[PDB]
Amino acid sequence: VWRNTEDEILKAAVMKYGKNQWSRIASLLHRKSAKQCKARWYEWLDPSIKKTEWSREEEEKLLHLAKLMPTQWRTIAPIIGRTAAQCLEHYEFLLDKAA
Amino acid sequence: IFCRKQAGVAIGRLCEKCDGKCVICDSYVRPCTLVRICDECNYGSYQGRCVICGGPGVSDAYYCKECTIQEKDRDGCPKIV
Amino acid sequence: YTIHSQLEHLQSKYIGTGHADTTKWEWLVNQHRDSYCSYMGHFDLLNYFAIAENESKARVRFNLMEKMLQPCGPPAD
Amino acid sequence: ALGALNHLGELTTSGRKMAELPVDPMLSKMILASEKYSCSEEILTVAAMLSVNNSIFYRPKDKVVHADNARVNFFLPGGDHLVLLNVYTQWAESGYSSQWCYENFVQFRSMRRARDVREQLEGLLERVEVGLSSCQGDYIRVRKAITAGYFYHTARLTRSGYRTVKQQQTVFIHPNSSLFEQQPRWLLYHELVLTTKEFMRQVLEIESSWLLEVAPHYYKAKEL
Amino acid sequence: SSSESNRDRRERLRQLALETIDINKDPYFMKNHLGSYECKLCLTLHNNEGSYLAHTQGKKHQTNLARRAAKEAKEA
Amino acid sequence: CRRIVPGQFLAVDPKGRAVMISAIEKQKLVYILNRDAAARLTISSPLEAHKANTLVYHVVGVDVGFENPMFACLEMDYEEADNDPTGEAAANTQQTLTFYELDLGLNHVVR
Amino acid sequence: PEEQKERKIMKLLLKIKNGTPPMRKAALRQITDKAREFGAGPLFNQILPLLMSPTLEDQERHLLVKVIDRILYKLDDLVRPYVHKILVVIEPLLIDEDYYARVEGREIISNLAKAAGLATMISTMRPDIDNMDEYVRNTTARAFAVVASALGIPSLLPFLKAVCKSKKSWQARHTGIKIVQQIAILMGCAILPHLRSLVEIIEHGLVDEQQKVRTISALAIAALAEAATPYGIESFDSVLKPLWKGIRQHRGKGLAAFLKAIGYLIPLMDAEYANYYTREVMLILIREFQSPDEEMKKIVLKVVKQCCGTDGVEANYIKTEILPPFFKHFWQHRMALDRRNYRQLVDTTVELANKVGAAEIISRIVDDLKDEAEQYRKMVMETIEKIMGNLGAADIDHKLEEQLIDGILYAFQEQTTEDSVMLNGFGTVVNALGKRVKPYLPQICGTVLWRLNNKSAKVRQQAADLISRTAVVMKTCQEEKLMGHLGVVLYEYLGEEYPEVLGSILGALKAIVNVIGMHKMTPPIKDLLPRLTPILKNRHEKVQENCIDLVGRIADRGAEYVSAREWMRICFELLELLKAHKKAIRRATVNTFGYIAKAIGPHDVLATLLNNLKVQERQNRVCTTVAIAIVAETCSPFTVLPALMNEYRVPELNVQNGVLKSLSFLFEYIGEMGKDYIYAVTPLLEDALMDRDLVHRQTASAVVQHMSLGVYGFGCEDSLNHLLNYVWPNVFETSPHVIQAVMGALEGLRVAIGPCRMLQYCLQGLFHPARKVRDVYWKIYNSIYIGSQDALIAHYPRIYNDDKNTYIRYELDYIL
Amino acid sequence: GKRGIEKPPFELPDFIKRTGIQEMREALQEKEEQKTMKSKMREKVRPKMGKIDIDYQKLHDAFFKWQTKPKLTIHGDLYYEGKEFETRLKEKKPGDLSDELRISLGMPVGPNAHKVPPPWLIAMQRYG
RNA sequence: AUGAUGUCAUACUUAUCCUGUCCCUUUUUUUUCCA
Ligand SMILES: [Zn+2]
Ligand SMILES: [Zn+2]
Ligand SMILES: [Zn+2]
């Protein structure tokens, strides 16, 4: 997986080189490859991904979609602005709070 | 761990892995005096073995000249049993 | 601490060693005995004493080996 | 030491009550310990297992992996004895099904004779004055009754290998132990053999504290 | 070979560190005659960058730092 | 010239079969001597008589006839005289004219 | 009741069992004086069941036999009424497969019967010699051997006369006879004071009706012979004849043990007896050469070895008399098939060779080199190899040597196991043929080469081996075409890619270059070594071992048929052999760095070593730092010391420690010629003893140790004093390596600087408040005392005398 | 406790600086820090054999003709943390003068520290 | 202003390892009101 040290070495590398030169950033990292680099940045370390609490309209929209287009999380997520893993966990979480 | 039950007139020997080092000082040089062991760690299946490896007695355990200057070679069979 | 089994075996091995609690009496008496064993061993301090007092080598070594028994007073308590 | 004998060598009520059992005194002490620990049923079924174990699991070469698997399924935390407990539990659960053991790589012979020995044990149980109790899922009582029986059959960790508690003679764990890689610090066994190297079978992890609970006259603290 | 790749991964990491402590202008830094790092403030010795950066993310760096500022505005 | 390492006293057996080496405390050894086939002398490993807390005023070989050779040492025992805070055991201690004996068959020295 | 109380206080055997050695001293002393009053009456019944308790341990046994022996010395009389009890409960221990059960029962019974009431023994153990059970007879008989050890035979010998002259029982005559053989086993030499008294004891039963007594008495003859080495029938003639006649007029078990005894006496015998006796027994032997029986085979062949191995068995005698049936019936497949027969048939056949030569034995076992059970021809070469290796091949004539060389070739091809058997056979056989081998070198090689062509690796490797064996004689018969062959053809196979063959090829090339020097090698090393350098990258232990061996030879002696640039590339390749997983490789690598420093100058190789010190992962640093030491030792240390010292300034850890460790090894290697560079080096060690790190001070301390042991006796004691000032503060330390190197520095410094200086450093902290400091100073002073306890007699302080003690030494201040 | 500070690298002996090794090594250092990996391996395969030289008798004369006794401390003076920090002072034998002392007192430095009576010997002559 | 506590990965030490390891024969033990 990923550890504070590597995450910060990543942060530094990216912020220097730019966000499409994945192979050199991979080369900076010992035992990490460009697939994992790209994934990590675009899901957890990108600062346009927000880790806050859900507006009520966010949530009501969430449930509206997850009923419209069931199990298509990559398609749903951008229509509300969190990553699909966030959307998925919060949808099960609302389902279970109302369970 | 040491035998140290006192010395004798029976020479010790070295396996070929252990070939070359002193018994304690762990040197590789300038060996001066031959090693002697006790009867008890001399007998039987322990005849001609490696004081260190336990391997077959082929080459002669010796004493680094430092060990003889400090006379750490006057204690007897130092066999790690 | 098996090192210590060996090490109080060493205390049992070399009469005259010490440990952190050793008493002035054991210390100085051991050094006194050693002094005697060497006055006997070295063929010449024997002449020194033999000649210093007016004794003779048998007299000298007999005294010494008698003294070897309680050389530095009686024990501690 | 087990308490069947007085300090002069005659019979306690312990000694007789265990002697009516056609089974070893160590086991018998464990069964009596179920009385104290209210793990009656579980200690019963354990006894039923150790009666016959030597043939439980079929281990064919031509289906090694699926076999190791239908075995590794039941592997419980605590040791082989509660393993056997759950295995029997699940078999009878299936309704004494033969195809059950056939699916799950278990010798039906061992299982069903063990069931019979437990049932006739229960038929002895009224005479040996045992109240039919469950541990209610508390395997602590289970391991403790196991100790109260098999305290003698114990080893401890040494940095030069696993070695006895008493004689400090050097043993090894059977490869097929549910703890074989777990390698616990305070060990109980049931066998003592020396195959190609010294071995012990049907082993479990214990507390040395239960040892001062049970046998402060035989096991003193300073030795643990 | 992986040993040389490792040595130069290390060296590049070190330049990354020098760059960040340059762009963050640290007067509380030292590289000692053995190639480790110091906090001249907290007198902490570090093998590597990652540990140095985590140090300067003040917890006890923070305590001793605020104490340093307090006693400074005390005396002056 | 140590105190517990042998060498101060040394005696033989009158016939020439063994030697004993002895210190003034705690140590004495014995060496066995046999002509080799070519009668060029050999000497095997040594025996032991380590007895703590004991002086020696002399050691000497006793003349036996092809029995086990054996040796007469004096002795003493400073031991108690250093356990007694009164100096009584300084006085009232007695030399013990003693014999150790070989056993060439069983290869040891018996008191 | 006082008796139960006395036992109560008596169980301070707990004080001796558990406890401090202080506890041991208190209890041991008190009981060793209280032994008479406390008595062995109660003791023995408390005492026997622990000594028999199943798991009383080694030292529990040791201590309790300490007790039994000293309390029995104490109570010579006060142990009296418990004798048969001790006896029978311990008895099985002397006859017991635990040598130490034998020893300890032996010793305590020695002391028991020793301080014992004497007649008691006889009284108890007369009626048991007549007993019905051979079990109890053997136990009491070997007991009686131990009791004779305890007391002495003389006191007993007439009662032996009785137990052996009994006309009531044969049971008891057998018993006395085995008592005889038993002492004959135990005391050994100690019998010659009697030497015939026991022979008298035994003359009664070799004629007896019970085969048991008869044949155990034969074995008694055997045992007495054994302890009664060459001194012959000045005692034993009194029974020689019943042996003689029963040998033939007997059959079976008697044949066994009686043959055993007679063959044990056959050494002790003399011509007019050891001619008639042997010559007579030989016809027995010829009928027994077909004996199926195993221990038969053992006894008869051992017999024969000594028997037809005397000076009174003629060469002719054996060659016409023993050999035909011997070879006929033992040189069948059965004996090599057997696990015992292989080796023992060897033993006696090698001895008969020692007797009568090779030109008949070799001839009798030639074609057993072509039999079926490969074990068999394996055996025959085992023998032949032993034989010619001990004897030499002088008398082996023409046709004999031919069939031998040929059976040799066969064995080696036919080989189907990975064994040194056939290799060593070959090596020895040509080693002894010496110069006899000239005309078959086409044959021998042609064989080996066709094998070198084979498909499967194993045979290829074998043929490479065999070349490495016969390499020397290959030349010594002047094989221009042929040794030239092997040279160039192996230069061919240097392209293999089976490491197992490539290694052996390198071995064979090395073992050729050893015989034929560099400047007449068939591939000139000027082309060899350039070919070898790309092999040093073969990352395999065996090929790497042999390659670095060959390059080390060349760089040592050749070294000038190559160019500086070649040596530089090879340096750069050695730099990464220092990571092989085998230590032989790494030591060879360091040696060749030395040789290259000799051939080329030191400076470029030293530059390439420092840059390696910059690597991490310490195995490389340890080796290179050794290598630096070695370069400096060969090419004098002034060439390298400035560069090392100057490199001590690069601010990195691994390298400053590399410099310090290298100086460590350097002062070890040069030794007494450190009296020059000691001054140059001090300010760098004081630099690194004022802190830089744990490892910094650990390593500077090691350097001080070796400098001190080198400069012993050359007066550079001011410098070692100066460095004592800096090392001694590290005395309070904890890390094992650090404090250990410190202690080492102080032993070295003790011999080099003297024991006054160090006793003065150790004075004040002997009696300090603390206990950490008291303990370190008593550790040091202990090591200062053990070594050189006898100087100190003139170094101790002056310690004034208070009231009730005397503490000054007036001996030393007599004036004169 | 030595942990905190910064420390300057070790300072060679004169008679070893004199022989001019340090500059050789500085130059080689700067070379190989500039050179790049590819060129490094190119020089591994085609060495710059004998780039430099430094003659013997320069070395052998340093080590055997100009080697000299460093400053040593006699029996007893253990080094402790800050032992070296103590600096030779406590010059109680009057005549003890320094050159900065002379300058910042008005008196002369050097061979004239004798023929220069300091401004305190003036009132020594004046009132004692 | 340096506490122990740690399931912290990294750095580091011992010319410290890469050669010190593995699967059971045979078989037996009395029993209790049914509802
Ligand atoms: Zn050594
Ligand atoms: Zn031993
Ligand atoms: Zn070895």
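Since chain B takes its numbers from Swiss-Prot, the residues it shows come out as 9-89.
Method of determination (from the header): electron microscopy, 4.2 Å.
Even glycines carry a Cβ here, placed using N, Cα and C.
Counting every protein chain shown, the Cβ of B:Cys49 (Zn(2+) 1 binding site) has 22 other Cβ atoms within 10 Å. The DSSP secondary structure for B:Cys49 (Zn(2+) 1 binding site) is coil. The Zn(2+) 1 binding site feature in Swiss-Prot is assigned to B:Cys11, B:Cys46, B:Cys49, B:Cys85; the stated evidence is experimental evidence.
Residues annotated as Zn(2+) 2 binding site in Swiss-Prot: B:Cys23, B:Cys26, B:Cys58, B:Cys61. All chains included, 21 other C-beta atoms sit within 10 angstroms of the C-beta of B:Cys58 (Zn(2+) 2 binding site).
The DSSP secondary structure for B:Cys30 (Zn(2+) 3 binding site) is coil. Residues or ranges marked as Zn(2+) 3 binding site in Swiss-Prot (evidence: experimental evidence): B:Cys30, B:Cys33, B:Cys72, B:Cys75.
Record note (Swiss-Prot) on the mutagenesis of B:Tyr36 to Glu, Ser or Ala: Alters the structure of the presumed branchpoint (BP) adenosine binding pocket within the splicing factor SF3B complex which may lead to decreased binding affinity and thus affect pre-mRNA splicing. Shown in sequence order, B:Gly28, B:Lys29, B:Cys30 are the residues of the chain, 6+ apart in sequence, with a C-beta less than 8 angstroms from the C-beta of B:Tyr36 (mutagenesis position).
According to DSSP, B:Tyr36 (mutagenesis position) is assigned to coil rather than to any helix or strand. Among the mutagenesis results in Swiss-Prot, B:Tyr36 to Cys has the note: No apparent effect on cell growth, localization of SF3B1 protein or formation of nuclear speckles. Alters the structure of the presumed branchpoint (BP) adenosine binding pocket within the splicing factor SF3B complex which may lead to decreased binding affinity and thus affect pre-mRNA splicing. The residue drawn here is the original one.
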Residues near B:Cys72 (Zn(2+) 3 binding site) in space but at least six apart in sequence (CB under 8 A): B:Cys30, B:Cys33, B:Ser35, B:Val37, B:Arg38, B:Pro39, B:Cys40
Cα-to-Cα gap, B:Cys49 (Zn(2+) 1 binding site) vs B:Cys61 (Zn(2+) 2 binding site), nearest whole Å: 14
Binding-site residues compared (B:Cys11, B:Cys30, B:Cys33) - highest count of Cβ atoms within 10 Å: B:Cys30
Binding-site residues near ligand 3 among B:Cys26, B:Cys33, B:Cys58 (Cβ under 6 Å): B:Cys26, B:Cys58
Cβ under 6 Å from ligand 1: qualifying recorded positions of B:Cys23, B:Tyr36, B:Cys75, B:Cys85: B:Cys75
Listed recorded positions adjacent to ligand 2, that is, members of B:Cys11, B:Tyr36, B:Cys75, B:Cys85 whose C-beta is under 6 A away: B:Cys11, B:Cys85
Output field, Zn(2+) 2 shell: CB within 8 Å of site CB centroid, site B:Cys23, B:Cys26, B:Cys58, B:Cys61 dropped: B:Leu22, B:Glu24, B:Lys25, B:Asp27, B:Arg57, B:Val59, B:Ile60, B:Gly62, B:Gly63, B:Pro64
Proximal but sequence-remote residues of the same chain as B:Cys75 (Zn(2+) 3 binding site) (Cβ under 8 Å, at least 6 apart): B:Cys30, B:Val31, B:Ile32, B:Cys33, B:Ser35, B:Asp81
Spatial neighbours, same chain, of B:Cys23 (Zn(2+) 2 binding site) - Cβ under 8 Å, 6+ residues apart: B:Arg57, B:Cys58, B:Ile60, B:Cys61, B:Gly62, B:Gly63, B:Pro64, B:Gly65, B:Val66, B:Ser67
B:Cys75 (Zn(2+) 3 binding site) in three-state DSSP notation: helix
Beyond the site residues B:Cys30, B:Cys33, B:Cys72, B:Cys75: chain residues whose C-beta lies within 8 Å of the centroid, for Zn(2+) 3: B:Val31, B:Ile32, B:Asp34, B:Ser35, B:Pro39, B:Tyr71, B:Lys73, B:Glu74, B:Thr76, B:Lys80, B:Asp81
Any further residue of that chain within 8 Å (Cβ to the Cβ centroid of B:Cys11, B:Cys46, B:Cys49, B:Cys85) of the recorded Zn(2+) 1 site: B:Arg12, B:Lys13, B:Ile45, B:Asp47, B:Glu48, B:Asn50, B:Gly84, B:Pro86, B:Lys87, B:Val89
